[PDB]
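Heads up: the structure comes next, in structure tokens.
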Amino acid sequence: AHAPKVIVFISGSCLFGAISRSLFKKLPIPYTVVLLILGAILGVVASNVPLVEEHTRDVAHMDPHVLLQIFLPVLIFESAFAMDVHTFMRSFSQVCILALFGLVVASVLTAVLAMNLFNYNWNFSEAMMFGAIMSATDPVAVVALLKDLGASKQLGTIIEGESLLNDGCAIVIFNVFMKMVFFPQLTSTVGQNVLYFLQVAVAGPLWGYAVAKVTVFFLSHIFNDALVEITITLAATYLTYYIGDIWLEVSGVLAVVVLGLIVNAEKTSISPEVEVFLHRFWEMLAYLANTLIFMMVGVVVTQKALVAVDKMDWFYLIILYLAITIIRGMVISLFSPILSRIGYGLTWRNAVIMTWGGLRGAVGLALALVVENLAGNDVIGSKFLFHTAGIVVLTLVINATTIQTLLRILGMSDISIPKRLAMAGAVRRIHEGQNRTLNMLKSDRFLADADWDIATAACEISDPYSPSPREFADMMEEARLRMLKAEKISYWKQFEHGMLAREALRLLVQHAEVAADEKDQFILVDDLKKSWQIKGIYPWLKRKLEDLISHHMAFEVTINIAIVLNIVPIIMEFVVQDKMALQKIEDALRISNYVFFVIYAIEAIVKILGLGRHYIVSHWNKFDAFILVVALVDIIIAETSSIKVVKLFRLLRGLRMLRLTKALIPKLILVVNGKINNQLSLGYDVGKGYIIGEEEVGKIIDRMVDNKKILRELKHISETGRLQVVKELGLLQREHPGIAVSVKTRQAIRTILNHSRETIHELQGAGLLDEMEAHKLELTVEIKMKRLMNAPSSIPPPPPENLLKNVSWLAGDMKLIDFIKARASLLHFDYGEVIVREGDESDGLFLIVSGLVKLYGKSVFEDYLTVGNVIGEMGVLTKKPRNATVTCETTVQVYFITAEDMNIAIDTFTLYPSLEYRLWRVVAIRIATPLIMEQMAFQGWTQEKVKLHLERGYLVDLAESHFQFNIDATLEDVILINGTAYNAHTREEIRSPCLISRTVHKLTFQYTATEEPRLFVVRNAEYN
Ligand SMILES: Nc1ncnc2c1ncn2[C@@H]1O[C@@H]2COP(=O)(O)O[C@H]2[C@H]1O
């Protein structure tokens, strides 16, 4: 049988592909040409050696139904899967216009050329097949160069997407015309052609979308079963293609393209291991398909094609190559006016790169082989295959090689100075580390005899890339570029620790790089605003739907299931008895459906009774009664011509479905919630990342630039942008409560799980945890993380009493929570009201539970606070006039706790975690964060890292002595929160929130109660 033998041939193909790919890695030409040469050699051998001819012939000739039904789906799905879906979607308008219309025009022009130039005297359909074959490209070679050489990813994504779309459309057009050429059919009605177009073009993407959504849905509900995920993902593609193309007659390739794009986009629903495995697997399948196709082309072109090739054919091939290149260039130029004014916008040199990069690939050869096989013995098949192979060889020999030099000639090859400098710095750092380790290793007793001459040569890494106003302006530009670079660094740091998702980092870095190329330009809040600006369609849909949705626990699901049951007889009988108009089926159906209608009616009556006659007050109940009456009338008058019978079969058949829609509406609400959540999460991530980056860059810039004027101006710019962004973010919470709460909780759980994984890794590195149980714990962590993606899109906002239950200093003891609850008074305000003035006397605590408040006051401080923040916290502790004004921005609502009530609580709650201790720790962390930051800014720690580190610290009891001695061997950082302190030795006075210097071995204070000392310290991870 062929089953094992084809495996032998396929393995031989893999071996030849490996040889060609390896032995000529450093040569310019791609390995596919070598594969073609090997195939030609094998073909000529088989033509003269019957021994191997018998073996080869039985498998070399492949049926058209293995190429189209297997190879092409593999190639197309692999091409789609490896695509960066987000950038593709963001350029989709331009890429789709170009792909579709350019393909149509190019194929038409190529067909016209073929008809006019070639003496084959083909008809138009054959010429269209020819043009469709010649218009399919495969730039995988050029996209790699554009990816490696410089940050021109816009061009690479555009060209790859154009390749994908034109390949799909070329396959569709070829399928359409191949039928007219080789499987002629009777003249079709215009409506028939319209329906054919709808089936091929519209039904394909819809079928693919449906299957993709179902597949991702099921994937989201699989945990710790990587094998099942892989199997489902693989089976989905082939089932989609087969059902679409064979059974539904729908264009399979487009469905597969849509499935690939969707599955690639929804990467979060797939465990990362499965993601990488699938990527590699599909790449390998595409590689095998390419090698097989190329070798088959060589074999068959030598066997039976070149025998029917004349001198004029070579001239025709050369002319055709020139003509197709010129046609692609002309198409790009013709569409340039439109493309330039949408999406990225192609530059003059980008057009040349695209034109020259139009490499033809395996898809064209597969279609040519299909044509050749179908032709059988006509010259048309041989000529088609010869021309396609010639074009592919020419492109892979000329374009695929000269593209590298043309990149330089156009000036796109050079790597930018910033990347060169970064690479040089990294190389120098690596060399210094290598020198350190080399020096260290020579001390080992068990490595002293090492031949360092060899070691140095082996490990070394080489550089891969180897006061005047006119002066003040130069300084200003230099500082601007510096700050942009620092912002980029901060964004990357945030991402690497998981503070941000990949898309947010992409957007932020794109904006930062764009802002550099404009004079005196900085990242603008308005530019970022588009990220978190919710498209109005979905809010409009939610608002409209919520109106419509506005007797025990399951009396409605029962009727829903009843409709879900009886849809089947209604849909089936009235569209089956038309054919059948066996008997006992109708005998049962008649009375069974009649009694079904009766039971529904009686259940409606039961609920009318259990709820009273007011049941009919509801709007939808009126419709239910109406459909009940219609069914009653028709059935009863039947039980008492066709047109008085089809009033059931068509009309009532239609009406019975309608009342089911009242269950779909809630699900559509939940789906719109998911969409709005997906947008709002990205908006929040972008805004938060920008704010954090600005905060850090302010600290860094404080010391980076010496020029005081530039320092002041840049700090003003940064603060002005940050305040705008934070206010804009705050408004969103008011706009959509539930979705905001959902996103916030999601991110909180994500961060907690990330730190849990980090702790597990730390434990394993230390060895305290066994090398195996770590994987069990990490598995639990990973499944818990994946369960987040299924979290509800919206969560009802917690009531205020819960907000009091969760404040950091209250939460640890329900006796204190129930005490403070008994006295807290809820207050309300209007826009513009002032809660506290600067320098007024102390009244108590405010906990903000709704709305937004703006703070202003001398340290100069201007920022906004939102729900869950505590305000006035120092005024009950230090018994001092207020440090700032707080003004309401949007109908603020707050809990207030009076100074007397706090004094009583503090006097009455003095367990080990003293209430005063908790209150001072919450003040101390917020006051110390900036102090630690400004000292540690240059170093690696981020603000989140600084806060988490400080969290380990504690306040000193500071009652045994009014002098503190510091053990640097066990103490990491020392912060004086409040009080007056002085060094024991030098007696220098400290009377401010200050970071204690290292040299201070012993501190000293005074007994005066006018400023009670409060010292916060952080100890080493070890004891003491
Ligand atoms: N730099 C700041 N950052 C955040 N909150 C502040 C800042 N400065 C002052 N506040 C708050 O403003 C409040 C005004 O009243 P209190 O001084 O009692 O307590 C103050 C703090 O809660």
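So for chain A, numbering is Swiss-Prot's, and the shown residues are 72-537, 570-653, 676-706, 725-783, 794-1012, 1031-1195, in order.
For all residues, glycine too, the Cβ spot is worked out from N, Cα and C.
The annotation 1,2-diacylglycero-3-phosphate binding site is assigned in Swiss-Prot to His73. Listed in sequence order, the residues of the same chain lying 6 or more apart from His73 (1,2-diacylglycero-3-phosphate binding site) and placing their CB within less than 8 Å of its CB are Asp129, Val130. DSSP assigns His73 (1,2-diacylglycero-3-phosphate binding site) to a helix.
Its Cβ taken as reference, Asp238 (mutagenesis position) is surrounded by 26 other Cβ atoms within 10 Å in the chains shown. According to Swiss-Prot, the mutagenesis experiment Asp238 to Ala carries the following note: Abolishes sodium:proton antiporter activity.
In Swiss-Prot, the entry for mutagenesis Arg399 to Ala states: Does not affect the production of voltage-gated currents. Abolishes sodium:proton antiporter activity. The structure shown retains the original residue. Classification of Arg399 (mutagenesis position) by DSSP places it within a helix.
As a published mutagenesis entry, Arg803 to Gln appears in Swiss-Prot alongside the note: Alters the half-maximal activation voltage of gating current. Shifts the activation of the transporter to more negative voltages. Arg803 (mutagenesis position) is surrounded by 12 other CB atoms, counting those within 10 A of its CB over all protein chains shown.
Residues or ranges marked as 3',5'-cyclic GMP binding site in Swiss-Prot (evidence: experimental evidence): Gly1043, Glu1044, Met1045, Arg1053, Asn1054. Secondary structure at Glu1044 (3',5'-cyclic GMP binding site), taken from DSSP and collapsed to helix, strand or coil, is helix. Taking Cβ-Cβ distances under 8 Å and a sequence gap of 6 or more within the same chain, the neighbours of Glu1044 (3',5'-cyclic GMP binding site) are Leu998, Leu1090, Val1093, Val1094.
Swiss-Prot lists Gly1043, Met1045, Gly1046, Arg1053, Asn1054 with the feature 3',5'-cyclic AMP binding site. Around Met1045 (3',5'-cyclic GMP binding site), the same-chain residues six or more apart in sequence whose CB sits under 8 Å from its CB are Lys1051, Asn1054, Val1094, listed in sequence order.
For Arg1053 (mutagenesis position), other Cβ atoms within 10 Å of its Cβ number 20. In Swiss-Prot, the entry for mutagenesis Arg1053 to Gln states: Abolishes cAMP-induced shift of half-maximal activation voltage of gating current. The structure shown retains the original residue.
Counted within 10 Å of its Cβ, the other Cβ atoms near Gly1046 (3',5'-cyclic AMP binding site) come to 22, all protein chains included. For ligand 1, the recorded positions lying close by, meaning a CB under 6 A from one of its atoms, are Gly1043, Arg1053; the full candidate list was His73, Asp238, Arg803, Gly1043, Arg1053. When the Cα atoms are compared, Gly1046 (3',5'-cyclic AMP binding site) and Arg1053 (mutagenesis position) turn out to be 6 Å apart. The distance from the Cα of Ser653 to the Cα of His676, across a stretch of 22 residues left out of the model, is 18 Å.
Excluding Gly1043, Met1045, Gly1046, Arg1053, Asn1054, which define the 3',5'-cyclic AMP site, the same chain contributes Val989, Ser995, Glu1044, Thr1049, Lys1051, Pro1052, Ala1055 within 8 Å (Cβ to the Cβ centroid), listed in sequence order.
Counting 18 residues missing between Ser1012 and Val1031, the deposited model places the Cα atoms of those two residues 6 Å apart.
The secondary structure of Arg1053 (mutagenesis position), as reduced to three states from DSSP, is coil rather than helix or strand. Taking the Cβ of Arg399 (mutagenesis position) as reference, residues of its chain lying under 8 Å away and at least six apart in sequence are, in sequence order, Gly173, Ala177, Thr426, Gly429. Neighbours of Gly1043 (3',5'-cyclic GMP binding site), defined as other CB atoms within 10 A of its CB across all chains, total 24.
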